[PDB]
Amino acid sequence: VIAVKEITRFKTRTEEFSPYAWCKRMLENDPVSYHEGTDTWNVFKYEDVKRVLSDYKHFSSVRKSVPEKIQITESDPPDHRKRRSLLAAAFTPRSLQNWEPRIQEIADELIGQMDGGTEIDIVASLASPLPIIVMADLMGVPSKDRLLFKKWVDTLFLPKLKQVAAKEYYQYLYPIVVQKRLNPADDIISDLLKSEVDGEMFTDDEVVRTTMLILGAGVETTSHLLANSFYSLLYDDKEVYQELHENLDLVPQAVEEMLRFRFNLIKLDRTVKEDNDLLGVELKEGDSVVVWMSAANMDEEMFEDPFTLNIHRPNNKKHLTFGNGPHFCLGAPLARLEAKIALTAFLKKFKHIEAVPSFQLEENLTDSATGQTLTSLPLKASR
Ligand code: HEM
């Protein structure tokens, strides 16, 4: 995969975490931008990004070791639609409905273990554990084996140790999969075993591997959102916290704004499949495209005062952090839900938060698939 850093040439981790300067420059000076080093055409404007992602005919997701029945992301029509549906049966609204109380409890539990005398590391205490545990419980891992699950997860999805983890994971999970085919429950594994689209169904092996792709998709990213939300409430605009506390009805909207403004730096790759000029330039088959959804989320043509955090900007929900078109994130309702709940619960308990002057950002960022991610975020909370 094309690495962010090669295109960006950022001196600091902090700048990759808060790239507002660069995004403005690219949006205004070089919106459709060839990068020789990576031989990559780089797309920044909302309208263009939106249209590249929607126009799969011309911008294919087929890449330039995984049973293609479960290769959803790296597939075009007509295959993609069927591969998506087999999974989507495990993420119905009903299931989100059902999952809320379970997710509620997991959150309460974790907020419980935070007091507010000592400094809290939100990352270790909430950002990382919540989605992992939620997946664990939502899939069908029993409560006691959670720590073992985290262990395989951290190893596999937080950047030979993995070889081991995979196998333990696989042989831990395969039995359970086999068990649940026989004795269904209300969970993802069970949902996925009953999934049938145009006759096709999942093999047990495919269900197991599907759970790995799910975790692959939805732990790093949700966790990044969470850590980042908190970073924002500490550093970006300190009034927001107090605003949210007094009116919890606003937390969803604030989540969209963290998705818009604070999920840096996310991109996607496509490959040109049929020659075209949709970006006002002729691209040819095999040309690689990279769309910078973080930048598009800061395009003034779409969002007013885009370089300011504003949770009341009425169109924040139109951000492209979850992509756009056929591949639009299947787990967005879940990620949104987890964050709503995680944030509400914490707001409901603590009244104020505060930064810690020792803590330096540079020292607590590492490379992730979505540009710099927080290793720890220490704060102090009251109540
Ligand atoms: C903040 C959290 C998340 C973000 C920012 C995020 C972002 C994205 C993005 C940008 C894509 C599009 C990839 C592409 O167009 O090639 C995507 C696809 C996907 N996401 Fe997520 N995602 C998140 C959470 C989740 C979760 C929690 C799950 C599952 C539990 C999930 C499952 C998927 C799947 C299955 C796809 C493939 C969709 C397809 O190709 O049909 N995501 N996500």
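Chain A is numbered as in Swiss-Prot, which gives 4-67, 81-175, 186-409 for the residues shown.
Heads up, header says this was done by X-ray crystallography, 2.4 Å.
Using the three backbone atoms N, Cα and C, a Cβ is placed for every residue, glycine included.
For reference, Swiss-Prot has these:
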BINDING   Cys355  heme binding site
MUTAGEN   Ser394 to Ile  30% of 15-beta hydroxylation activity (for progesterone)
MUTAGEN   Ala395 to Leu  40% of 15-beta hydroxylation activity (for progesterone)
MUTAGEN   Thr396 to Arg  Loss of 15-beta hydroxylation activity (for progesterone and deoxycorticosterone)
MUTAGEN   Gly397 to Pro  Loss of 15-beta hydroxylation activity (for progesterone)
MUTAGEN   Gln398 to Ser  30% of 15-beta hydroxylation activity (for progesterone)
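Most buried of the mutagenesis positions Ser394, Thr396, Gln398, judged by other Cβ atoms within 10 Å, is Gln398.
Measuring straight across the break, from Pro175 to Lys186 at the CA atoms, gives 13 Å, with 10 residues left unbuilt in between. Across the break of 13 residues that separates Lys67 from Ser81, the C-alpha atoms are 15 angstrom from each other.
Screening the mutagenesis positions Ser394, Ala395, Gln398 for a C-beta under 6 A from any atom of ligand 1 leaves none. Residue pair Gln398 (mutagenesis position) / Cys355 (heme binding site) shows a Cα separation of 21 Å. A simple way to gauge crowding: the CB of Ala395 (mutagenesis position) has 16 other CB atoms within 10 angstroms, across all the protein chains here. Looking only at Cα atoms, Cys355 (heme binding site) sits nearest to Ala395 among the mutagenesis positions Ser394, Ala395, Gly397. Summarising the environment of the residue listed as 'heme binding site', the number of other Cβ atoms within 10 Å of its Cβ, over all protein chains shown, is 16. Long-range Cβ contacts of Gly397 (mutagenesis position) within its own chain (separation 6+, distance under 8 Å): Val7, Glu19, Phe20, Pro22, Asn290, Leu291, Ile292, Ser320.
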